[PDB]
Amino acid sequence: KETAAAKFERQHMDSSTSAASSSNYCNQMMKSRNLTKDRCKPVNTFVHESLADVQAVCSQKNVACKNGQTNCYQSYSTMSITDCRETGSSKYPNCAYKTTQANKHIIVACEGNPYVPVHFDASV
């Protein structure tokens, strides 16, 4: 099956573009990464950095995860991200998203050997 690390890359990594392409970015992207297949995932963040830069966050600032676990890490530098947020009019299977571009610190949870991101926790 798809590993947790690979699931993180599918859900959250878009190194192809420097920022949110367009107003239509989230609609195209949430569908193509299979985030609208079983339901409309209501919120999702994409990170526009190289994979190496994001994997490096697992050795940056250790912070508590929202769930109380302690394996979360906050990036020291801000990163280019896009938040995708379901619109009020969105109804499965025709999911619809607002696309918002931002530059924020990311918080990810890391596990494994090698120690890599498996969960996007928050942006701050």
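Sequence positions for chain A are given in Swiss-Prot numbering; the residues included correspond to 27-150, in order.
Using N, Cα and C of the backbone, Cβ positions are placed for all residues, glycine too.
Annotated in Swiss-Prot:
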- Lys33, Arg36, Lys67, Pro68, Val69, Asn70, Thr71, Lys92, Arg111: substrate binding site (BINDING)
- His38 to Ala: Loss of activity (MUTAGEN)
- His38: active site, proton acceptor (ACT_SITE)
- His145 to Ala: Loss of activity (MUTAGEN)
- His145: active site, proton donor (ACT_SITE)
Rounded distance in angstrom between the Cα atoms of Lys67 (substrate binding site) and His145 (mutagenesis position):
15
Is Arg111 (substrate binding site) helix, strand or coil when read with DSSP?
strand
Simplified to three states, DSSP reports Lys33 (substrate binding site) as helix
With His145 (mutagenesis position) as reference and a Cα-Cα limit of 10 Å, the qualifying binding-site residues from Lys33, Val69, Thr71, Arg111 are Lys33
State the three-class DSSP label for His145 (mutagenesis position), counting H, G and I as helix, E and B as strand, and everything else as coil.
strand
Sort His38 (mutagenesis position) into helix, strand or coil using the DSSP assignment.
helix
Protein Cβ atoms within 10 Å of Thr71 (substrate binding site), excluding its own
21
Could you check the recorded positions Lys33, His38, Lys67, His145 and say which one's CB has the fewest neighbouring CB atoms inside 10 Å?
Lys33
Whole-Å Cα distance, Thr71 (substrate binding site) to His38 (mutagenesis position), is 6
For each of the binding-site residues (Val69, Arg111), count the other CB atoms lying within 10 A of its CB, then report the residue with the highest count.
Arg111
